[PDB]
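Participant: Structure below; questions to follow.
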Amino acid sequence: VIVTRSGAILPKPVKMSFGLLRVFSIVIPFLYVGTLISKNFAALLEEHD
Amino acid sequence: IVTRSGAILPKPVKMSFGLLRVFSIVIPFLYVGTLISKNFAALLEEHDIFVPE
Amino acid sequence: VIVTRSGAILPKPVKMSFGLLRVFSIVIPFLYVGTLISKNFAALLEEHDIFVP
Amino acid sequence: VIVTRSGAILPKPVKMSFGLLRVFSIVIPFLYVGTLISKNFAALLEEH
Amino acid sequence: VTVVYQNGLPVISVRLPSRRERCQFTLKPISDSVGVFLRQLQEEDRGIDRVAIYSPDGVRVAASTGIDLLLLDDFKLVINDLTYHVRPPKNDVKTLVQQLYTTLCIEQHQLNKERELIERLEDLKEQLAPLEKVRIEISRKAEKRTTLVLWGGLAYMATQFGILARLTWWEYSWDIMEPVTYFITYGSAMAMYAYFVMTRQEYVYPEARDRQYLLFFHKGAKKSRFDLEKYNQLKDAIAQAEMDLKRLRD
Amino acid sequence: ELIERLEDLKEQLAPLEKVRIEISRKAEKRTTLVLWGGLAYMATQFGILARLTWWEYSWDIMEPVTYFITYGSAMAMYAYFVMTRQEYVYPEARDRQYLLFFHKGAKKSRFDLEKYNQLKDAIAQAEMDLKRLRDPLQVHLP
Amino acid sequence: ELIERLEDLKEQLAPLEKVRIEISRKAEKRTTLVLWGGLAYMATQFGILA
Amino acid sequence: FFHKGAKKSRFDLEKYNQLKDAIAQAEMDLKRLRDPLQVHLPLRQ
Amino acid sequence: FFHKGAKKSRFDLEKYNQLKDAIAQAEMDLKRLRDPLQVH
Amino acid sequence: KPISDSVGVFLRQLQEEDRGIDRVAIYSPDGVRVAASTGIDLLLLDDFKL
């Protein structure tokens, strides 16, 4: 896998530039969206029965 | 997705309204499940095999 | 998968000869082995005061 | 696979030497250092 | 009319006049000829007042020619009155003497090319060995780093098991720590999906190990300033020479 | 000449194949014993936990026990990837275990694996050449 | 000779392919039934727990 | 399910898959014969 | 999504992936004709 | 077809195309007779007395 049948070595595979901080910058605010929607669903659940 | 020659695969085949038939088979059997769960709960609530406390 | 590259149909995939009997006849007595080695182990812990309750 | 295309049985599979001993020499002390920082974190967390 | 070999069989669908059926006639191209076709046409019904096949020039074609010769062109289908212009859908000495010329001069050409190819093989082995010496050392260092990454992953697993193990049995309750010990598993699932979407590559352990091995190998070849393009160029060249020398074994 | 040579090589193949069948059914019975023993452990764990949930303990006693058993086996499969360089996949692990038993049994019984394997290679390599020489399209034979 | 033999084998296919298509559809319908029955087992095991 | 249905209808299948292998053999032979009759270059295994 | 965009913009995908097979076949045949082993 | 047919196949086709024919032959530009198994392309090298 690391070595082709010829004996060559595969090139450096593609890494998404700044993709790790893209994941970190999409997980955190959508976690805050989950934070907001937990309260704003539990409150209207308990208060309007 | 791309073959050896550089060509492109045919269309990914779908089915005859898959979402509707999946929903129409998952929901009534869910109702049959909750019905037979209630029926089994009553059936061994009649005898002394149950355990709610 | 279903057919060969040629379109010929594969031979019948073999089931185990009386396999469904031979599996549950090893499952259930070893469930009893797990019964026995646990009812001995709980008594061994009850004897020497290492047990939790 | 077990045989190759020609009926050629594949050779003896590579093991690493003392590998069960090497993993047993590594699972234990890292579990113990997790125990150690467990003590360090538990005595300090609700202390603040 | 329609002659459709979508089945592989060119099947004419045709009618005679005063007939109920637009009758379909299946025919082989090469063995079914006009004669046995008219045998089929005369056993199918009774419209054998006159029936034939004419040329586009109007000449009567042979009654024993193959339909493969017929359907290569259009024709006049002959019934007693009307005319179907049926439309179906659809040097040599030099090649022989060139094969003859090369047949005289294969063996000396192969015997020359064998020496030439062994010369190229030997010269490229000479050109490949001193780069191979640096490649082995860089591969050893990258393998050491990836092996320590494997053992550090096992270290992470054992340390996580220890910190989860101590609190539940000696300090805290299982009832107040089971959510955290679930969310570590759900975070591991999110991390697997993050490795997939980050790398366009499925998180399985040999492929992840080889991923980190290649990244450490090209980091080491960059830091030791290795000529990787020369190295795998010469590996490809020697592999091609070995394939050609395998071709010369007959 | 080619068919006499290939039958000579089959003749040399003839005893070693029977020896390989004997050692192969031995190693196959051993790896089937290993498979049924894995099923045995898979059963007796469930029997142990079947007792320890209701019969003499509670669920909140053994719930972290089951949790750490599953997490420990999830870690142990990674340990299997550390030991040999392949993931714990059932036909793949069965192939490794069977072939390891094969080489153990061939080391004990001491028959030529290499003279089996080289010669079994030469069987198919000469048979491909006979197949190409008997081509109905590349006329050599009348 | 080969394009003769190909159409000979095509005509020898021609009666038996229909019986094969019948058996194939007849078993494929049962496989669809057992797939939807697996999903039925899954939905019922969800519901009796819920 | 297929071998079940075929044994229920007593479907002869050795003739079927032998026929399909012969047809695939013929088509591979035509695909090899594509070379010398159009490109006029030598053949393979 | 690519077949959706294909049905949208209507760019003869059948001609394209036929022509890819044709150009790969002809390219392999030319490399076959440029054998370093046989006089051509 | 010149690559597949001999003279005898063409002559039997010419024979069966009618019925009122009994004697057929293909002669040379000279008086001699071209046989039945002779290839058509060898006959189409030159003219011939039919």
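Note that chain A carries Swiss-Prot numbering, so the residues on display, from first to last, are 48-96.
So how was this one determined? The header says electron microscopy, 4.2 Å.
Here the Cβ of each residue, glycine as well, is placed from N, Cα and C on the backbone.
According to Swiss-Prot, the experimentally introduced change A:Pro58 to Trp is described as follows: Abolished interaction with MCU. Looking at Swiss-Prot, you'll find the mutagenesis A:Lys59 to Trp noted as follows: Abolished interaction with MCU. Swiss-Prot documents A:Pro60 to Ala or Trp as a published mutagenesis change and attaches the note Abolished interaction with MCU. Record note (Swiss-Prot) on the mutagenesis of A:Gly81 to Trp: Abolishes calcium uptake into mitochondria. Here the residue is the original one, while Swiss-Prot reports the published mutagenesis A:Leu83 to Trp with the comment Promotes association with MCU, protecting SMDT1/EMRE from degradation by AFG3L2 and SP7. According to Swiss-Prot, the mutagenesis experiment A:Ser85 to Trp carries the following note: Abolishes calcium uptake into mitochondria. Promotes association with MCU, protecting SMDT1/EMRE from degradation by AFG3L2 and SP7.
Describe the structural context of these features.
Facilitator: Taking the Cβ of A:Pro58 (mutagenesis position) as reference, no residue of its chain lies under 8 Å away while being at least six apart in sequence.
Around A:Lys59 (mutagenesis position), no same-chain residue at least 6 positions away in sequence has a Cβ under 8 Å from its Cβ. When secondary structure is read from DSSP and collapsed to three states, A:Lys59 (mutagenesis position) falls in the coil class.
In sequence order, the list of same-chain residues 6 or more apart from A:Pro60 (mutagenesis position) whose Cβ falls under 8 Å from its Cβ is empty.
Contacts of A:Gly81 (mutagenesis position) defined by a Cβ separation under 8 A and a same-chain sequence distance of 6+ are given as none.
Sequence-distant contacts of A:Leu83 (mutagenesis position), defined by Cβ-Cβ distance under 8 angstroms and a gap of at least six in the same chain, do not exist. Under DSSP, A:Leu83 (mutagenesis position) is assigned to a helix (H, G or I) in the three-state scheme.
A:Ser85 (mutagenesis position): 10 other CB atoms within 10 A of its CB, across all protein chains.
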Participant: With a CB cutoff of 8 A to chain E, go through the mutagenesis positions A:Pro60, A:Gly81, A:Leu83 and name the hits, or write none.
Facilitator: A:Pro60
